Amino acid sequence: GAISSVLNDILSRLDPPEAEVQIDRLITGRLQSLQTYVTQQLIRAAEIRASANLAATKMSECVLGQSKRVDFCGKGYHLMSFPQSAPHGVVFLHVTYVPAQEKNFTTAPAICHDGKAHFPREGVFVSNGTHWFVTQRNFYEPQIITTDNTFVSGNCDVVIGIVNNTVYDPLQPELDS
Amino acid sequence: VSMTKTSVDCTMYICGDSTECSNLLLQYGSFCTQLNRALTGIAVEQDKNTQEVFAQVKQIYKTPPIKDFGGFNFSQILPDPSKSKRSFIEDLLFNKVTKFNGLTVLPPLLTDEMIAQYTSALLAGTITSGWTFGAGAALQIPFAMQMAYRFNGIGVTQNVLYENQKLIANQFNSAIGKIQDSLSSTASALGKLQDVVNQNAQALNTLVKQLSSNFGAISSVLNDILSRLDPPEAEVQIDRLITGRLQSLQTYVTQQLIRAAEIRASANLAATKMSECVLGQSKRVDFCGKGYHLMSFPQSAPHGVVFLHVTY
Amino acid sequence: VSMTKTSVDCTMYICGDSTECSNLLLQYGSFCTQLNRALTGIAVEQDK
Amino acid sequence: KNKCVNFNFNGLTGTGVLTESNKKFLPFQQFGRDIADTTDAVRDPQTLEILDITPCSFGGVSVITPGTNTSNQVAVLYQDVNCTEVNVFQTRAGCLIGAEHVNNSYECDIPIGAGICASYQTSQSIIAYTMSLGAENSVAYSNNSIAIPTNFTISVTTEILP
Amino acid sequence: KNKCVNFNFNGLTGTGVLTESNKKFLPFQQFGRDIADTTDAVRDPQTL
Amino acid sequence: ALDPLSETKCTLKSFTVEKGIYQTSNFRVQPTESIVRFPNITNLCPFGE
């Protein structure tokens, strides 16, 4: 709204009582420009500070240790992370465990050896159609169902959908040998 | 998750159908355009909030015809095939929540149906494949066997589950029934989302009302000044409306950027609770509702998301 | 956790016991009231 | 009627679109206002009919364009206005002119709004399609079947934060 | 040259350091401005 | 003002424009004919007397 945008132009043209009227318009405008710039930078700073806390939170949890937070540091079960410096930032290399090959297997919530319900200690029960084996949720390694890999609790009358199977007792062949 | 996308024309708000007004408005320069770039930038960020929150699943997972999930009745959260495609609870969430004067209300990228399809995909994967679909490829597993891993994740042996399989399913179904009754009995549960609508609504209400203010001018209307007063008298009076209404835009833009920080932190929290609690299991106390976290079922809502934190 | 709850009167600050000032302040619309609403919203948020 | 035009009635003036509706009006008043004190339906100065004042068609010229190194073809979307105010295809966001409507859903490359995105594909041209939310994969499920992975692949995911 | 001095070339007031740069002024171009529309280079009126 | 492609160039102030959507200008239907109304002004003053 002033007569000219250059401050020195008004200073060199108009008298003090006439220049102050036009200079005040530049001051009022240029002040508002900084108030807008500083307002955006103050707000954007909080945004970058939130991302900085996220980077610091991601770094400590995923670089300095192992983060059990699912889908927090990359897609998949997080294993490790290797950070990389960047201009005014940081780049993480999230190493995650992801399955590639899959195969369907017949399963059951538990198995019955002598009327008692046998649950898995670590992993789940699976079957290839003929025999039953033990395996973990993250990989296929069929192990023979044994007392050292299954836990007994309750009975086979309360469990819903339970099946029958033979449990390998390590004490049996040792007592026979 | 997100706010109402708005794009306020800096030139139409300050100068509504006035050529002489624009000649004075151009004297300020990029102050007008910078306000448009601000609101334009925020509206793009609102879409990113819905993407980082909702668009976390790769493939669209469908509910199978076998509705036998071990006694767990998900009918209140699964989508209605006859109706948009929303569940009974999602219907309650959208029913309890409620032009060209320079404002331009832009639509969101993801619609209510599309956001509902993300929740149905997340819900279908959560019911059928557990949390393997979020980590990698969807690995089917019986829901009774899924819950066994959930109890084992909180120190409870899986024999406790199958010993109380029917009771656990009944406790789950009854709890969902209370939420159906709770959301339909009172709308105070969605007061958080209503506040977001009020903050956006009051911002637009204040935005439009400031156009009728004089700001020291003889009249709030531009035509009255140009018609009644002389040109050199109008240069001062029209400037008072320009300088005054520009503060309304700067105040509106400033408040939206401030609310953009609040909705962004909430969006990251929702994205954090969708990536961590919904697509996985969390040992963080009070991170999924109250109690030892079992599982979380997401539910779409107007400009937001609802988590049903199943806890032990 | 919290901040100093400061409910500054928009009218008394701009216009301290001046009726002529207040009539001119009304010409600025709801900038006075909006600042009070902002100072009211920030105050209760610290309680939250 | 049905056109953005200037007006000057007995009580007020301005610019708007003249329409008719079943809105009531008190005979002892001249013009009406909305919630935000905006120009609303008014009384006809002539014989007693209620004039519904619809706001003028106004929006934004949202130009859809790929990278200039790829092609110079572009499309325009007039926001919150129909095509009757002026390749042509009415979208939920507005009248999209310069894009072919494709029923097949593809990945969102150029997000427009309201579940619509654009991309420069086939000869190649800007097409309009519904935003794909992923590949439809109905995962088999039963109470006696489980998928255990037989092999795995360690993947490195790049994350960037300021 | 190479000194902080106050310039005045036909009203083009300012303060800076004078030196010879790679600016290729055309015959009609009198003086140049920076991105801020502020005079960053001029031409001597007396001798080109 | 040549074409919508050039409208984005002056909006972004760059000859090269990247893939995206940019609101260049504002759409508005301008008036063409007045629809002035008056309440059947008649029964003037008795100047004929």
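Chain D uses Swiss-Prot numbers throughout; the residues present, in order, are 535-620, 641-676, 689-728.
Note that Cβ sites are derived from N, Cα and C of the backbone, with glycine treated the same way.
Here the residue is the original one, while Swiss-Prot reports the natural variant D:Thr547 to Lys with the comment In strain: Omicron/BA.1. With a 10 A radius on its CB, D:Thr547 (variant position) counts 14 other CB atoms from all the protein chains.
Listed in Swiss-Prot is the natural variant D:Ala570 to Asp, annotated as follows: In strain: Alpha/B.1.1.7. Cβ-based neighbour count (10 Å, all protein chains) for D:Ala570 (variant position) stands at 17.
For the natural variant D:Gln613 to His, the note given by Swiss-Prot reads: In strain: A23.1. If you take the C-beta of D:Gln613 (variant position) and look for same-chain residues 6 or more apart in sequence within under 8 angstroms, you find D:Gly593, D:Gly594, D:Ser596, D:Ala647, D:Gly648.
What Swiss-Prot says about the mutagenesis result for D:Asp614 to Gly is this: Increase of pseudotyped VSV particle production ex vivo. Increase of viral load in hamster upper respiratory tract. Produces more infectious particles when cultured in primary human epithelial cells; increases replication and transmissibility in hamsters and ferrets. D:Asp614 (mutagenesis position) falls within neither a helix nor a strand when secondary structure is assigned with DSSP, and so counts as coil. Long-range C-beta contacts of D:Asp614 (mutagenesis position), restricted to its own chain and to partners at least six residues apart, with a cutoff below 8 Å, comprise D:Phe592, D:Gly593, D:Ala647, D:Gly648.
The C-beta environment of D:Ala653 (variant position), restricted to residues of the same chain at least 6 apart in sequence and closer than 8 Å, consists of D:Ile598, D:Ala609, D:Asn641, D:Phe643, D:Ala672, D:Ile692, D:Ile693, D:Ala694. When secondary structure is read from DSSP and collapsed to three states, D:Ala653 (variant position) falls in the coil class. Here Swiss-Prot describes D:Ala653 to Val as a natural variant; the accompanying note says: In strain: 19B/501Y.
All protein chains considered, the CB of D:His655 (variant position) has 15 other CB atoms within 10 Å. Under the heading of natural variants, Swiss-Prot lists D:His655 to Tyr and annotates it as follows: In strain: Gamma/P.1, 19B/501T, 19B/501Y, Omicron/BA.1, Omicron/BA.2, Omicron/BA.2.12.1, Omicron/BA.2.75, Omicron/BA.4, Omicron/BA.5, Omicron/BQ.1.1, Omicron/XBB.1.5, Omicron/EG.5.1.
D:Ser673 (mutagenesis position) carries a strand DSSP state (E or B). Mutagenesis annotation in Swiss-Prot: D:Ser673 to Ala, described as No effect on O-glycosylation by host GALNT1; the structure shown retains the original residue.
The Cβ of D:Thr676 (mutagenesis position) has D:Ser689, D:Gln690, D:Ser691 as same-chain neighbours under 8 Å, each 6 or more residues away in sequence. Under mutagenesis, Swiss-Prot gives D:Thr676 to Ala with this note: Partial loss of O-glycosylation by host GALNT1.
Under a cutoff of 8 A between CB atoms, and with a sequence separation of 6+ in the same chain, D:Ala701 (variant position) has no neighbours. In Swiss-Prot, a published natural variant is listed as D:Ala701 to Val, annotated In strain: Beta/B.1.351, Iota/B.1.526.
Here the residue is the original one, while Swiss-Prot reports the natural variant D:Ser704 to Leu with the comment In strain: Omicron/BA.2.12.1. Neighbour count (other Cβ atoms within 10 Å of the Cβ, all protein chains): 14 for D:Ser704 (variant position). In the three-state DSSP reading, D:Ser704 (variant position) counts as coil.
Here Swiss-Prot notes a natural variant, D:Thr716 to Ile, with the remark: In strain: Alpha/B.1.1.7. A sphere of 10 angstroms centred on the C-beta of D:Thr716 (variant position) encloses 14 other C-beta atoms.
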Chain-internal residues near D:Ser673 (mutagenesis position), provided their CB is under 8 angstroms and they sit 6+ positions away:
D:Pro600, D:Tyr660, D:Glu661, D:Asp663, D:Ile664, D:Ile692, D:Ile693, D:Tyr695
Proximity to chain A among variant positions D:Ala570, D:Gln613, D:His655, where any Cβ pair is under 8 Å:
none
Below 8 Å between Cβ atoms and chain F: which of D:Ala570, D:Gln613, D:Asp614, D:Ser673, D:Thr716 make it? I'm asking about the recorded positions.
D:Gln613
Whole-number answer please: how many Å between the C-alpha atoms of D:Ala570 (variant position) and D:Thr547 (variant position)?
18
Given the variant positions D:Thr547, D:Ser704, D:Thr716, which one's Cα is the least distant from that of D:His655 (variant position)?
D:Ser704
Could you check the variant positions D:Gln613, D:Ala653, D:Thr716 and tell me which sit with their Cβ under 8 Å of a chain B Cβ?
D:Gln613
